[PDB]
Amino acid sequence: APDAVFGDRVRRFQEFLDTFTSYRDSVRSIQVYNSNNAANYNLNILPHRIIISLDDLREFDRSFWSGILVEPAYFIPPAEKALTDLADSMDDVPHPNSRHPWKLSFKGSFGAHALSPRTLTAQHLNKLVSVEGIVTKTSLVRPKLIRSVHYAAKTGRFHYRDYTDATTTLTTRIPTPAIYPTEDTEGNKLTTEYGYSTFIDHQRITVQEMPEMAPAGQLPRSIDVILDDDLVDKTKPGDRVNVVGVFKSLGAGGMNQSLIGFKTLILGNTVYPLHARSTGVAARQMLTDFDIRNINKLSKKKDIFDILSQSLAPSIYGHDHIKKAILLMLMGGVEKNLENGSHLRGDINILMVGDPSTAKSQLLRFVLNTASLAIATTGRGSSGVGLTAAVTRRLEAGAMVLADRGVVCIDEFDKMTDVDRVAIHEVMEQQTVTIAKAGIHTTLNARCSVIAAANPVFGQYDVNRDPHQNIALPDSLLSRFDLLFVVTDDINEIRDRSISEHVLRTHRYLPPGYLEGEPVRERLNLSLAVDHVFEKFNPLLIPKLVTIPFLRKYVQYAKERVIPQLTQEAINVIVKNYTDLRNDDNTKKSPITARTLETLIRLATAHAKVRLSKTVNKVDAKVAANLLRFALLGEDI
Amino acid sequence: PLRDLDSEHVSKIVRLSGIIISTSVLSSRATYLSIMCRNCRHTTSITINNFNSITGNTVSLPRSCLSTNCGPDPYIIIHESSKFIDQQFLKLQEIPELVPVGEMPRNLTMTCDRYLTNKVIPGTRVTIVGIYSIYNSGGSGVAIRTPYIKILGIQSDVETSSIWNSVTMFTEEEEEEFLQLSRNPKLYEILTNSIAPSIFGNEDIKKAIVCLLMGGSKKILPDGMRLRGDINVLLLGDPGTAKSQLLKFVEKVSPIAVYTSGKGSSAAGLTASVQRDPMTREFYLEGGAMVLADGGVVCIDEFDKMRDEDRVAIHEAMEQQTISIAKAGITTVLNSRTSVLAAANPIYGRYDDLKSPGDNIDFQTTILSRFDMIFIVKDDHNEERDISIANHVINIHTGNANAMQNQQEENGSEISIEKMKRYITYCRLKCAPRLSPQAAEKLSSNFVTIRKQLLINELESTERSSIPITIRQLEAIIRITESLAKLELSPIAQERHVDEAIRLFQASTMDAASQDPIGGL
Amino acid sequence: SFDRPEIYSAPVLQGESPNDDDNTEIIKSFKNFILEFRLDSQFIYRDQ
Amino acid sequence: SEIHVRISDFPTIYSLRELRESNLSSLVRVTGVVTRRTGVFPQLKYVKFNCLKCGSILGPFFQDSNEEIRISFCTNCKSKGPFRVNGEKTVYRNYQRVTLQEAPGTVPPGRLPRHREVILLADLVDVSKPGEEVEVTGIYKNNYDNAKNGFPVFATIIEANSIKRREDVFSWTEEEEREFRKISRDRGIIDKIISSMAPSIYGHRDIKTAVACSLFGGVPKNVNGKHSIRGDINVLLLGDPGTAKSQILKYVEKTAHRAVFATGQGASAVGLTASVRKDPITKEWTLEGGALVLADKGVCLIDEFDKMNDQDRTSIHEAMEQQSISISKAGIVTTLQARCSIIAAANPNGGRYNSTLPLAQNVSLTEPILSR
Ligand SMILES: Nc1ncnc2c1ncn2[C@@H]1O[C@H](COP(=O)(O)OP(=O)(O)OP(O)(O)=S)[C@@H](O)[C@H]1O
Ligand SMILES: Nc1ncnc2c1ncn2[C@@H]1O[C@H](COP(=O)(O)OP(=O)(O)OP(O)(O)=S)[C@@H](O)[C@H]1O
Ligand SMILES: Nc1ncnc2c1ncn2[C@@H]1O[C@H](COP(=O)(O)OP(=O)(O)O)[C@@H](O)[C@H]1O
Ligand SMILES: [Mg+2]
Ligand SMILES: [Mg+2]
Ligand SMILES: [Mg+2]
Ligand SMILES: [Zn+2]
Ligand SMILES: [Zn+2]
C-alpha cells in the first residue's frame, strides 16, 4: 500500500536530482553506453548505480541528508525509487531487447559516521556508516536465487516464483518462506528452467582494522560486509577498503524461542579500494585535459629526461644517474609475448651496492612512496614464503606476487638467504612463481621490477679490491639486475660542503601552512584508487623541478598510453654498444651476457617512453647505452 | 580474592582484583525493540532498561499475539526502529604471582555493558566491582552452576602506556607551570641534573639523555622524503658503568618508553611481530618493542646480542622510523617513530684501549654509523673516583642522604619524574624548532672540518676508521641542536644551541673516534 | 535448485500367491462380477 | 542454616584398589594423594522457583547431591507451565571435585595407581592442594548418568564427609614471636642458622652461609622512584658431579616460603617463562607466569642452570636485570613482577672444575648472567 511519506521523500529526492544536473548526465551516459554496445553486439555493461555526493545533498536539503545518514532504511529506498523513475523517464530510447531498479552509492564527508571496525559500536546500528579497514576474508561469489522459473509440460506453461531474504531490503518485511515450487497448483510436475531463473551475485567480505591504525599488541576488530550483484569482486584480501553501507542488525539474537546477541553486519552500498604504501592496490589518478596538455608540453622539451631525473629526489644530493635509472624503471620497457608462448621481460631491475649513508634506503623509500604500485621488503625480514607465494589447500600471495605489474623495494639485499635467492632468481627473469607444493601446481604472475640496496662485505667499498670480491653475491643473481650501481662515500671538500649545505637547506624547510615552531602533522595518506606543474621548494640552487604528484601523472600517462616500437636506427647503436661491451676489456663492475643486450633494449624503450615517442630513435639507444656504460664502468661520455 | 569466592557471595556485590586476559568483541543487545505479529499487524514495543548483564536472555519475544489465533511466537522484530547497546565479555584471572605452584590459575567470566565496554585491554591489572551471579551451561556434576560477574564498575590501575593512551591535553595551569619552567635560564642544568641523580659522574651521558628525550624536529619534505627527528644514542662500556641503570631511568622518565634486551623480553618481541589470530587465524601485529613504543623511546640493553631477524628491522626503523612488514598475505609499513637508546658491552669484558672501538665489539662495525652519538664509558681505576663512587653508592644504600638531598634539590634545582615526563610531552607536542641560517653555515663548516681531518687521518694509513663521520652524523648534530632549542621552547635554534651540540658531538663519537688508531691523529 | 524426484514401479515377476482377502483380489472379483454376470443372457450390469 | 558433621577416626581404612560394589552406598575411609582440583562451583541447596505465569517465587525446596529438583504445582495460579529456578533468591553451597590417586609408594609392583573422584561440599572446598597425601572419609556411591562398554557399567564417586591430611606452617604466635625475639639475642646465632641449613649435607659451610643469606635476603630500595636496587641475593652453586648441589636445592624448597623449583632440562613442572597458553581440554586461555613470577616474593631454585634454552636464558636474564617479566602474546601486553631471589645449581663446562682456568670459561653461561 502506498505511503504518503514515501512519496513525499521520493518527490524531494526527485527535486534534488533535478537541481544537480550531474546525476541526469551520469544516468544518461550510463544508459547510452549500455544501449550502444547492446546494439553493437546485438565489452561490458555498466551497472545501474549512481555515486551521490552527500555534501551536495546537505547543501540542497539538510534533513534529507541527515535522514539518509541517520535513518537510511526510510530515506534510501525513496531516493532509489526517485532515481529509477528519473532513469525510466529519460529512457526514451530503450536498450535493445519501475523497471530496471537503480541503486545508490554515497560519497563525501560522513562526520561521526566515518568509522573503523573497532569504533563501530551498537549505537551505530541502522545508520549509514563509512568503515575503513583491511580486507582479510573474501567469500566465494555465490549466486542467490531471486526468481525461479519453472515449466509445466502437461499444460505447457511457464510459472515463476520470487524469493526474498532479510538482507535484500533495508526495511524489515514480514518473512514469507515460500517453498521451491516442485509442482503446479493442480498437481502437474514442474521442471526447473535454468537460464530463465534469476540469480544475483552475492559476496560476504570481512573488513578488519588496518594495521597502520590498529592498536599495537591488541586483537583486531572485524566487521562483515555483504555485496550484491555489482560490488562483488571489487576487492581482494589484503586490500585497504572503505565500505559505505547500512550497519544492519539481523535475526532475533536469541529472543525468538527455537544466539548470545544480535547478528550485525554492513549492507554494502559502496566499495572504494584505497591506496596505501606497500599494499597491493595501485594508484589510479585522474588526468584532466590540462594535465595531459602540460605533460605533452613538457615532453616536447629536449631535456625533459633531466627535468624528470632531478625532480625525483631533490632532497638527495647527486645520485643523478641513479635517479635516471629509477625513472626509467618507473617507465620500464615493453614486455614481449611471442605467439609460441615465450616471454621477454620488459621490467628494469636496479641494484645499489654502497657505503653506509649514501642514501640507498632514502632512494628506496622515495620509490616506495612515489611508485604507482610498490611493496617494501627487507632482507631476511621476508623469506621466500614472504616474498613468493605460500600454501595455506589455498594460496596466499607473497611480496613479489602482490607487486605484480609494480615495484619491489628490497633493502638489505645482501642479508638474504640462498633459499630466498633461488626464488628471486626465478622471479627476476621469467617473471613467474611456480609453487608445485602440497598438490598445488600453480604458476603465479610476478611481473615486477626489483630495486634493491646492499652493503659490501667489509661494510666499506674498498677501491683497491675488485667488485666481485666486494659484492659477495652470486654472479647469476647479479646478471638479472639490469643496472648495478656501486656508490662510494669519497670525502672530497667540494661535495662535502655542497652535500652539507643541501642537507641543511632541506632541514630548513617550512610547509606553506605552518608556523616557525609548529610540529608538522603527518597522516597515513589513504589515497582513493580511482595544481601547478613545477615545484616551489627547490633544495638545489639549475633546471626546473616538477612536483611529485605531477611526476606521477606523467609516469602514468607515459606508462599507459605509450608503447614504443624499436627501430633499425636504434638497433644499430644497440648492437654496436653490446658488441663493444662484450668484447672490450675494461674490468667491468658486472658481467656482460645476452641479458645486457636486453637491458640495452629495455632502457632504450623506457627512454622512448619518457619522451612520449611511439618509436625508439637513435638518441634513446645512445642514452640507454650511456647510462649502462656509466653503470658498468663509471664513464661520463 | 578470586580464590576466596564461596557460594555466600552469589547475587551480591563483590570487589575482586585481578588481571584481564581476554576482551571479546562487542555484541549488540536489544534495549528497546519494536515487534509486529506475523498473521496480524499488531505493533508492540519491548523495553529492556535493566537485566542487560546476563549470559542468557531473560526477556524474550512474546509467545502469543498479545492482541487478545496466530500461532506460537508470532512476533518479528522491526530492526530499523529498534535500539541496541554494546556488551563485552572479559576474562579476569588471579594474578599469576599469587598462584599455587602446581595448580591452574583460576579465571572468571565477566560481562559489561554500555559505558563499561572498551574500558580495559587484556593484560590490564584491574579492580572489578560487580555482582557475583550464576548462569547455567565445571564438567560432570549435579545441580552445579557456572559463576560469573556482572560488572558494575572497572578501576584500572597505572598500566602500560601507548601512542593511543596519550592525553595531549594539558590543564590550563599545567601549561603555565611548564612555560614558567621553560624560561628558567638554568633549564639545561636542572634537566641534566634530573637525569638519574643517583648515577654518578656521567654528565655528558645525561646531556645526551636530555637531548634524546627532547629529540630534533621532524621534516616532511614536499617529495614525501621524511627526515627523522628522533635521536639514537649508543653506550659502549665496561661492565658496572651504569649503562643499564641509565636505560631503566630513561624508561621510567619517558612518557612512552619500552625497556628490552637484544633478544627481547621473556615472551615479548623486539620489532613488529605479525602473528596469526588466536581464534580467527587472521594476521595481526602481536607486538614488539619498536611498535609498542612508537612515539617514544626504546632502551635496548645488550644490543650486541641480537638476532638477524631483528637486525635488519631495527636498522630500517632507526633511519626511516618504519618497519616494512611483508609476509604471505599481509604487507604494511608500520610507523616506528621511536628513539633508540642502546647499551652494549665490549667483546672482551673490559674495553681494550689498544684496539679500535670496532673489532672490540661483537656486532658489525657499520652499525656505529646508524647511532647519532656513541659514548665509550671506560672505567677509570683512579682511587679518588673509587672513594667518591663508594661514598655515593653507600649514601644510596640506607644512608638516606641522596633521597633527602634530592628532595631538597627539587626546590629549584631538580624536577620530579612525573613533572619532567609531562614537560617532555609538552615540549614534544608544542615545539619543533628550525635552524638560523648562520647556525646552519657554522654547522656545515664544522662538519667539513671534521670530515677533512678524517680524510687526512685516513690518507696516510691503510685501513678505514672504525667510527666514520658520515652524512648521517651531520644530520645528527642538527637533531641535537634542534633538541637543545626545543628544551627551552625556543622556536629557533641559535648559535649557543649549535655550540652545545658541537660540544656533545666532540664528547661522544669524536672522543670515541679518538681511541681509533685510524680515527686519531 | 532441483526438482522433485519421481517414484514409479513396473511388474516383472509373480509375487506371493494372490490371497483371497487381498483388496486387489477383491477388486478383481468385483470387476469380474460386473463384466461377466449374466441375467437372461444379458450383461445387465455392464449395460447398466 | 545447618551444622555439618565430620566423622573422624573411622576404623576401616580402605585402598582405592580395594573398593568394590560391596562398599557402595556405605561409608569408606580411603587414603591417597590429591592430583587435580576443579575450582569451586555453586550448587543449588534451597531452590526458589519463579512462576512465569504469575511472577510468583515458590518457597525454598531443599535440593541435595542426588539429582536436580523440579516443581510443577503453583499456588497463586496453579500453573504447571515453564517454572524457572530464581538464581537471585536461590541459596547455593560450595562444590568441588578432587581427583584422589593412590600414593605411588603403596601401589603393589607391576600395578598402575588407581584414582577416584571425591566430591567436597560447602565446607571442605580448597583444603587439599595437589600433591598432598590425605585421608578421605566419605560415602562411596554411584555417579548416575553404559553403551561405550557394552555393559550397564556405572562410574563411582566418594562424597567426602571429612577430609584431613595424614602426615599455617610458617605462621607464628605471640609466644613463638617472643621465643624468636629471645633466641635472636643470643650471640653466635648466625653460625647456628648456618649450621641448621642442610642437616644431611656434609660440610659445604660456605654454601650453607650463602643459602642462609639468600633465604633471609636483603631489602629492596627505591631512592625517589628514580633509582631502584634489588633486595635479593642470587646465589650460584658451581660444582662437580656428586657435590650435593641438588640436595641444597631441595632443602631450600623444604624451608623457604614461596619457593618454586625449576630445571634447565627435565621435569617441566614450571617452565621458567611466562606464556599465554590455550588449555586444550577446558577451551580457555591461561596466562602462566614463569617460575620467576610464581616466586614473586620468594626464591626460585634452578637446577641445571648450565644447560638452558635460549628462551629460558633470556627470561632469567631479563628478570634478574629488571625484576619483571614482559609478555606481549595473544593480545595480552603486560609486565608481571618477578622480584625473586635466584639460587642456581650448575655443572662445570666439561665435567670437572679447572682451577687453572677462570670461572668465566669454566662454565657455559657468560659474563652478563654471572655478574647478576
Ligand atoms: N656511577 C655510578 N653511580 C651509581 N651507581 C652506579 C654507578 N655505576 C654503577 N652503579 C651501580 O652498579 C649496579 C650495576 O650497574 P649496571 O647498571 O648493571 O651496569 P652496566 O654497565 O649496565 O652493566 P652490564 O653492562 O649491563 S653487565 C647498579 O645497581 C648501579 O646502581
Ligand atoms: N657433602 C655431601 N654430604 C652428603 N651427601 C653427599 C655429599 N656430596 C655428595 N653427596 C651425595 O652424593 C649424591 C649426589 O647427588 P646430588 O646431590 O644430586 O649431586 P649433584 O651435584 O646434583 O650431581 P649432578 O652434578 O647433578 S650429576 C647424593 O646421593 C648425595 O647425597
Ligand atoms: N648524498 C646524499 N644526499 C643527501 N642526503 C644524504 C646523502 N647521503 C646520505 N644522506 C642522508 O643520510 C641519511 C641516512 O641515509 P640512508 O638512506 O639511511 O643511508 P643508507 O643508504 O646507507 O642506509 C638520510 O637522512 C639522508 O638524507
Ligand atoms: Mg640502508
Ligand atoms: Mg645491565
Ligand atoms: Mg643434580
Ligand atoms: Zn496476531
Ligand atoms: Zn503461577
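Chain B residue numbers are taken from Swiss-Prot; in order, the displayed residues are 147-214, 235-303, 317-700.
Determination method: electron microscopy, 3.2 Å.
Cβ coordinates are placed from backbone N, Cα and C, and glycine is handled just like the others.
What Swiss-Prot says about this one:
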- B:366-573: domain 'MCM' (DOMAIN)
- B:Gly416, B:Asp417, B:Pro418, B:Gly419, B:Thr420, B:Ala421, B:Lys422, B:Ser423: ATP binding site (BINDING)
- B:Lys422 to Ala: Loss of MCM2-7 complex helicase activity (MUTAGEN)
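Note: B:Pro418, taken in sequence order from the binding-site residues B:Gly416, B:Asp417, B:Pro418, have a C-beta within a distance under 8 Å of a chain D C-beta.
Note: none of the recorded positions B:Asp417, B:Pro418, B:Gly419, B:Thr420, B:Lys422 has a C-beta at a distance under 8 Å from a chain A C-beta. Excluding B:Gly416, B:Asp417, B:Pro418, B:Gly419, B:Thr420, B:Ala421, B:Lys422, B:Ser423 themselves, the residues of that chain whose CB lies within 8 A of the CB mean position for the ATP site are, in sequence, B:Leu414, B:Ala522, B:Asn524, B:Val556, B:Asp558. For B:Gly419 (ATP binding site), applying a Cβ distance below 8 Å and a minimum sequence separation of six or more within one chain yields B:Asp558. Counting every protein chain shown, the number of other Cβ atoms lying within 10 Å of the Cβ of B:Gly416 (ATP binding site) is 21. Spatially close to B:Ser423 (ATP binding site) yet at least six residues away along the chain are B:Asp480, B:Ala522, judged by Cβ distances under 8 angstroms.
If you draw a 10 Å sphere around the CB of B:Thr420 (ATP binding site), it holds 23 other CB atoms from the protein chains shown. Ligand 5 lies under 6 Å from the Cβ of B:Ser423, out of the binding-site residues B:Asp417, B:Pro418, B:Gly419, B:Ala421, B:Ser423. B:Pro418 (ATP binding site) has a Cβ environment of 14 other Cβ atoms inside 10 Å. Classification of B:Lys422 (mutagenesis position) by DSSP places it within a helix. Proximity of the binding-site residues (B:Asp417, B:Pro418, B:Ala421) to ligand 1: a Cβ under 6 Å from the molecule is found for B:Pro418, B:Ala421.
Around the Cβ of B:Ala421 (ATP binding site), 22 further Cβ atoms fall within 10 Å across all displayed protein chains. With respect to their backbone Cα atoms, B:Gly416 (ATP binding site) and B:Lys422 (mutagenesis position) stand 7 Å from each other. Following the DSSP three-state reduction, the secondary structure of B:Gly416 (ATP binding site) is strand.
Long-range neighbours of B:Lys422 (mutagenesis position) (same chain, six or more residues apart, CB within less than 8 Å of its CB): B:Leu414, B:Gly416, B:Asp480, B:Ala522, B:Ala523, B:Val556.
In sequence order, B:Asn524, B:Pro525, B:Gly528, B:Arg529, B:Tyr530, B:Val556, B:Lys557, B:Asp558 are the residues near B:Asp417 (ATP binding site), counting only same-chain partners six or more apart with C-beta under 8 A.
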